[PDB]
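Chemist: Below: one structure in structure tokens.
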Amino acid sequence: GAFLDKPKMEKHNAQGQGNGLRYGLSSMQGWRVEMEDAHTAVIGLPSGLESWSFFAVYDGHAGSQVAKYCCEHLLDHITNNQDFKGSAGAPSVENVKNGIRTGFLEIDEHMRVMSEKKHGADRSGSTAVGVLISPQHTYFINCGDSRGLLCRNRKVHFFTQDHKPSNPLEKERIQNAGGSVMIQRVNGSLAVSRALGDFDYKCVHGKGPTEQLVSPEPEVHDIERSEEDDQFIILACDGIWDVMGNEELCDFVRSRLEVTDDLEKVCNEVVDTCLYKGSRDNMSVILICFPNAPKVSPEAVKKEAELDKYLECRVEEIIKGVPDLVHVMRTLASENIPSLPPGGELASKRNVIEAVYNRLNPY
Ligand SMILES: [Mn+2]
Ligand SMILES: [Mn+2]
């Protein structure tokens, strides 16, 4: 219904280390009147999965109720059901894969009875994307238009495929549940074809839970882990992916990692870069790095210090009229400056340019 007059750019961070992993996250409200994103980051899991980890981004719609309940409870719905536990020993590929499906369906029904019982007024829904990381497998999980990727060996090794209504199997399901896809939207309103919650979209008679207008069924992919080649995993809501592609962001994160090992800082840079590339949505990013994540380079740090200083001089020189920040950005862009961060471009450097603009024209 509304945007803010000015963006809420305050970042919320977390970070941790364990099972050979390091992780950082950053969430920001941005231009939207509410923050309806949520996340989960836990290293070491209950009930004998000490050496497992779990990370997840939740993009909530029509309120944050569903997103928040998921962020605190999706994991135990996933690991504490007979499908995940099942077979006598350690959980197999199938156990894990079926366990997540059950987890997804059962928490959905759980939330439906809770809402029915307590007479809930919110009509919210949420995407989930994440990884369950075991000693030898990364299991990617997706439900909605949030997205995850694996950077392996300097390249995009795998990414999750967003559930858009106009996708062929999604459209088919929607049509069979008596709906249509109008442009990109389920009956002209809903932009996503899979989510937790959205219970009004889940009331077709004589169609299973996975056969409704909006499905809670996750897509799960088993990637075998690689001690030598596994570099980092990026999970983010569409607030990020709307304005940056797989290759770009993966190239950009690499560039940043070659400058800091501070993961919260890298995530802040993803989020600011995205706000400046024009994103007007809530943004949340998680960055999980593996032992062979890119390393800090003495040279890349110098190049960044050089580039920073260069951008400071241009600003000072561009001010002879006294142009506003917007106009300085325009001018700087039309200079076609070399060596800007890959993917990030000029946008990834606005905090540096702006801080300087302020040093010189503070009023
Ligand atoms: Mn949202
Ligand atoms: Mn969003």
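Residue numbering for chain A follows Swiss-Prot, covering 2-321, 326-368 in order.
Cβ atoms here come from the backbone N, Cα and C positions, even for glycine.
Swiss-Prot feature annotations, pasted as is:
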DOMAIN    23-291  domain 'PPM-type phosphatase'
BINDING   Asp60, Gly61  Mn(2+) 1 binding site
BINDING   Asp60, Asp239, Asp282  Mn(2+) 2 binding site
MUTAGEN   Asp239 to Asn  No effect on binding SMAD2
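Can you tell me where each of these features sits in this structure?
Modeler: For the recorded site, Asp60 (Mn(2+) 1 binding site), the DSSP three-state label reads strand.
In the three-state DSSP scheme, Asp239 (mutagenesis position) is classed as helix. Cβ neighbours of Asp239 (mutagenesis position) (same chain, under 8 Å, six or more residues apart in sequence): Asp60, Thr128, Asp146, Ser147, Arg148, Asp163, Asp282.
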Chemist: If one looks at the chain holding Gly61 (Mn(2+) 1 binding site), which residues at least 6 apart in sequence have a CB under 8 angstroms from its CB?
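Modeler: Result: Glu37, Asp38, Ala39, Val67, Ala68, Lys69, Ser125, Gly126, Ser127.
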Chemist: Taking ligand 2 as the reference and 6 angstroms as the Cβ limit (strictly under), which recorded positions among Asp60, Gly61, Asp239, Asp282 are close?
Modeler: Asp60, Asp239, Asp282
Chemist: Determine the recorded positions, out of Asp60, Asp239, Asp282, lying near ligand 1 in the sense that the CB is under 6 Å from one of its atoms, and give them in sequence order.
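Modeler: Close enough to ligand 1 are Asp60.
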Chemist: Over all shown protein chains, what is the count of other CB atoms within 10 A of the CB belonging to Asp282 (Mn(2+) 2 binding site)?
Modeler: 22
Chemist: Do you have the Cα distance in Å for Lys321 and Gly326? The stretch of 4 residues between them isn't modelled.
Modeler: 7
Chemist: So if I draw a 10 Å sphere around the Cβ of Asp60 (Mn(2+) 1 binding site), how many other Cβ atoms end up inside it?
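Modeler: The answer is 27.
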